Amino acid sequence: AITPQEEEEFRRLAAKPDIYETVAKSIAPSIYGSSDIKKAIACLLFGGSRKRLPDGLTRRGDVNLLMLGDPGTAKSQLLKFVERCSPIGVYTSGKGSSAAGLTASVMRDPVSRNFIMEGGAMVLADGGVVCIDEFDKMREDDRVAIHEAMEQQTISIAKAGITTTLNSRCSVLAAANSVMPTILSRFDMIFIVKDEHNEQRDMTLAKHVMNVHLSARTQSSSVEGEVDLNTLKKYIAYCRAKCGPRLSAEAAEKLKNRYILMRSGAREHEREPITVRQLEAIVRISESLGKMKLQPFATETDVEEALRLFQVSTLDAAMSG
Amino acid sequence: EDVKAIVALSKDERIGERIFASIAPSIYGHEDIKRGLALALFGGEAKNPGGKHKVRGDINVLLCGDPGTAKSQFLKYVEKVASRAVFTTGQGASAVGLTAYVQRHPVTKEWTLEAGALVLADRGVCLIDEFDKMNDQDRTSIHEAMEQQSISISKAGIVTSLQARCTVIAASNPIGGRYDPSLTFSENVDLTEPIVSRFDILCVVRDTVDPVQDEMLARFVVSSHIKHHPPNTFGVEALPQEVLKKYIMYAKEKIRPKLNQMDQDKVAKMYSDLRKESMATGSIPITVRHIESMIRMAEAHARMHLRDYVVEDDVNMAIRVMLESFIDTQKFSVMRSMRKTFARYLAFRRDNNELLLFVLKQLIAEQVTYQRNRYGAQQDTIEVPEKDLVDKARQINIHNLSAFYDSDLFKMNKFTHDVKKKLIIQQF
Amino acid sequence: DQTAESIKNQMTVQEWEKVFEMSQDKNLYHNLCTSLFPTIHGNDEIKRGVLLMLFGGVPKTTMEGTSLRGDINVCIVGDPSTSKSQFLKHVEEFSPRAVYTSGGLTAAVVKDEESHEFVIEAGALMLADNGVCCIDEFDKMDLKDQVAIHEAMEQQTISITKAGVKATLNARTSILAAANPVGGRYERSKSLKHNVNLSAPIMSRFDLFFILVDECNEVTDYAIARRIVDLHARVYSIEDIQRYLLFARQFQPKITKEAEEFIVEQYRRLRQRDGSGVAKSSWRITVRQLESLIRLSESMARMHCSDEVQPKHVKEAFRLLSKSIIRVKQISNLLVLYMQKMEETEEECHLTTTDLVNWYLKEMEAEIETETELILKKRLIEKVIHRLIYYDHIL
Ligand SMILES: Nc1ncnc2c1ncn2[C@@H]1O[C@H](COP(=O)(O)OP(=O)(O)OP(=O)(O)O)[C@@H](O)[C@H]1O
Ligand SMILES: Nc1ncnc2c1ncn2[C@@H]1O[C@H](COP(=O)(O)OP(=O)(O)OP(=O)(O)O)[C@@H](O)[C@H]1O
Ligand SMILES: Nc1ncnc2c1ncn2[C@@H]1O[C@H](COP(=O)(O)OP(=O)(O)OP(=O)(O)O)[C@@H](O)[C@H]1O
């Protein structure tokens, strides 16, 4: 249910060259700082492009994040905000009420003796986002379910004779305090959210918190330069349902050259690593940017930005550890 | 007429000392515990930053100490004083579950609700003893229940949300049987990090030898036995319990402390300096949650003195309490360094004679340890040259010891000053 | 009936005469100790403790709604085959209300579905109410039993919740549990916590913690062998002891001012002893030691039939309690050496490593004249450096 006026508004908004930074700022206005994390969340929200080959195998187009860091960095608020901006979403907190279900279950209603086949939260969030908090506290059964869903994207139910396989194609955004290793390997971008003691940053953060507490009465005050949540929802839905981009030949050449150089340098350093999986992750990030700008081809600048994001998140996480 | 009496009490500026003395009259010492309990009882004003966030007005307190250090007495007093109080425990023996849960009725095969301790204490004071021992379900649900103050359930179509907004005042025992000052607070307590992080005021009750307090406590216990047969440390009037209850009820009905008067610059500077010390030393860093706790304690003080506006004195008191707790939670060397660095804020509204008493206690400890090291046994009377005390007072820029000698606290601790010999003599 | 004179009216004239004779006995303590446990040889302190437990203390209740303990508990730890179970056996023989177990104990709520009533079968603790509950093999109890015992010792109640039936049952009794040290050999080097496998609160609630050692004394071995052979080959009768015990329990002595001051002085002395680092104590003292001392003084006053506590009773109780606690040069001088280092660090900025050590030699030598002591000080400094060099740790 979108009027032509809203479609015209979306076209005008996407036509701007600064749409990427605007979307980055629009995410979580209350939380101060962490621009790179906001950009990564934007990339996750817009998502990659799904493909199908003649053999019948389908390459997935989802992007998965993971936020590790010290407590008190407002991960939960960010996850809740993300859950309210995707067209489809769900919030499950680890080990709390078994983190919702996360597993398709077959219970038996005792009075009626019938068998009911509720799907897990992942099934309910097909084609959307699944925000998980306290990832390390997950129950073992839900850990198995997560391991299965992130690999094959098909949740299977085999209990009490009933044997079916459901479908779950969701982008997983999880946050944990500290370090299962296989699942951490499945994730595309791993952000280690550290802390800084810049006096200006600390003073600004303290002032912002104090001002929020002071203006609790003045909560009606608005923000400028951002996008309303409903507008963001509609824009995300429209971009997802209209434009699926692809790489260009020059971008492919640049990415291949960068990958070859990176692998040669990594091998030389080990003599004193990046694998194809991370190359595909970079491809999906580039496609997500291209889809965000409503274009049928991703240029070289998208590849450069994806490389920068990957270097900031995954390479830095590997180096720090 | 009762309202006029409450207003007249509000007229007296020095009422905080009165009410602090009133808290737990049977309990001797532990003035930090009494201050924290009074702040918790008076409560802070809650706010709602829209639907996105909610600011709770509770002031939780955690009491980790040593065996035989009067921990349960405080809980009993708070139960007897504060209305809508629920006493529980975590060890077991028909202990009430902390958090509610939906367990299907076994006989009738119907999904049912079983309320927890938190739900039964809504808009009241919840009390827990032996908080270290808990069920795994409770251990995992306490964090979220204290965070959101509401328990939400969804099982087979039963979507019920229970409101649990209560002030938690817990107690526990440390790992190993004694509190080791060399280790941090988290290592001493067998509790996960988030659970400790949820509590605002952390209080440590260590066990040390104080012969004067030992004798006074022995007198108190023996006299209690005699009374049941078949002393103002603050030195200020003690409010009646009933009038105190009326004042507390007034402070929760006809007052709303506003935060218009604030100095964000000093708060920001304090936050930056404390974070500098914490990050440089490598200890536990101060987060925004400590700032929120400070704000809540400031509003609690503003309600405590029945002011619609937060005077900067209340802000300084809140900063003092927060710094004291946070510093005491560190390691011994880290705590010493942080006390050395931050001394102006920690000294707000502190008696000079009190600091002189601390110096005297230090000197007496030195002499006692020397006597036990050399003579093996001790001596009935202790004499130390006054010149060391004068020098240390000059270090803290203090003088006029004669006024301190004339103080009643000097006499109560059995101190005598010999002007001829320049010696301070203490008898046991 | 609770009035002593009322039961005396129930009692016959000869019974009252015997009771008066027992009350006027000067050596009533020794006679009761000998008669209560005739077969066992030696270990008089444990016999005295058990007798004081049998007499008990005066209960009180505060105006605040709380209740004060009026019972004392004794736990015996000793080497195998040291006749520790014999104590429990004789206590059960003497006491008609004693309930012997071997580590069910609390209650059994069996619902009579025929009448739809939750009839509860009393456990060991319930049957031993207002008396003595002897629990052998105290260290073999399961975690549930340990929790139940701690709850009984802390709140003198028994809480049960079976089939959705929550109930609280009162239980006021004294425990005479006995257990063996871990491994069967008591290491005097280790403290009571290491020797005995028990949870900390349960260990803390106990009083009069007596410890038994074989000691392999040849004379005692000869006496034991002769006693065994004679077995193969009492001043007051048990009935008289029971009558006198009931008469004494009907009394209720109260503390006096002089006894109060003496109690305060003795508590100060005991706390100073514990705080002293001359010999490490097997268990740190608290206010619970003072409460136990008060209970023991009340028990002594009951036994001597006096209606008020007197300083002699406090003297006896303090002697017994002091003998109950077992205490487990280089460190002595090292403490004052650290004191001097710390004081000089605060007072004076200069702080050298080895030159200050040479100065501390004479500093500690200010009252002694021995060069061998000086080389020993150098060796101690070397060992300390092997461990630490005035590190930021406390004490
Ligand atoms: N810009 C900010 N940076 C850091 N903390 C912030 C910021 N703005 C607000 N906060 C506060 O920081 C706290 C962090 O809350 P939240 O539970 O979301 O994070 P967390 O402690 O990292 O989470 P978790 O314990 O679940 O890992 C909240 O009290 C929030 O109000
Ligand atoms: N100011 C005081 N300091 C120390 N002890 C006190 C003080 N006031 C009273 N007491 C007495 O000290 C004793 C300590 O027993 P209490 O029940 O309070 O211990 P607790 O702190 O609950 O112990 P635990 O950690 O084992 O649960 C009591 O008899 C109490 O009356
Ligand atoms: N003074 C004495 N000390 C120890 N044993 C004595 C003494 N006098 C007599 N005995 C006899 O020596 C034996 C002591 O061993 P006993 O079987 O009573 O040990 P126990 O306490 O039951 O040991 P455990 O519980 O460790 O197995 C008994 O037969 C007892 O009658």
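In chain C, numbers come from Swiss-Prot; the residues present are 321-423, 430-559, 567-661, 718-784, in order.
This deposition comes from electron microscopy, 3.5 Å.
Here the Cβ of each residue, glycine as well, is placed from N, Cα and C on the backbone.
The feature ATP binding site is assigned by Swiss-Prot to C:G398, C:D399, C:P400, C:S401, C:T402, C:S403, C:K404, C:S405, with sequence analysis given as support. Sequence-distant neighbours of C:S405 (ATP binding site) (same chain, 6+ residues apart, CB-CB distance under 8 A): C:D462, C:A504.
Looking at Swiss-Prot, the entry for mutagenesis of C:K404 to A says: Reduces ATPase activity of the mcm2-mcm7 complex by 50% and disrupts DNA replication. Does not disrupt formation of the pre-replicative complex onto chromatin. Abolishes ATPase activity of the mcm2-mcm7 complex; when associated with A-386 in mcm7. The secondary structure of C:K404 (mutagenesis position), as reduced to three states from DSSP, is helical. The Cβ of C:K404 (mutagenesis position) lies under 8 Å from the Cβ of C:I396, C:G398, C:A504, C:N506, C:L538, each on the same chain and at least six residues away in sequence.
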Candidate with sparsest Cβ neighbourhood (10 Å radius) among C:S401, C:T402, C:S403, the listed binding-site residues:
C:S401
Compile a sequence-ordered list of residues in the same chain as C:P400 (ATP binding site), six or more apart from it, whose Cβ lies below 8 A from its Cβ; state 'none' when nothing qualifies.
C:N506, C:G510
Determine which residues of the same chain, besides C:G398, C:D399, C:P400, C:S401, C:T402, C:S403, C:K404, C:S405, have their CB within 8 A of the center of the CB atoms at the recorded ATP site, and list them by sequence.
C:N506, C:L538
Those binding-site residues in C:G398, C:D399, C:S403 whose CB falls under 6 A of ligand 3, listed in sequence order:
C:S403
Enter the number of other CB atoms within 10 angstroms of the CB of C:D399 (ATP binding site).
16
Conformational class of C:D399 (ATP binding site) under the three-state DSSP mapping:
coil
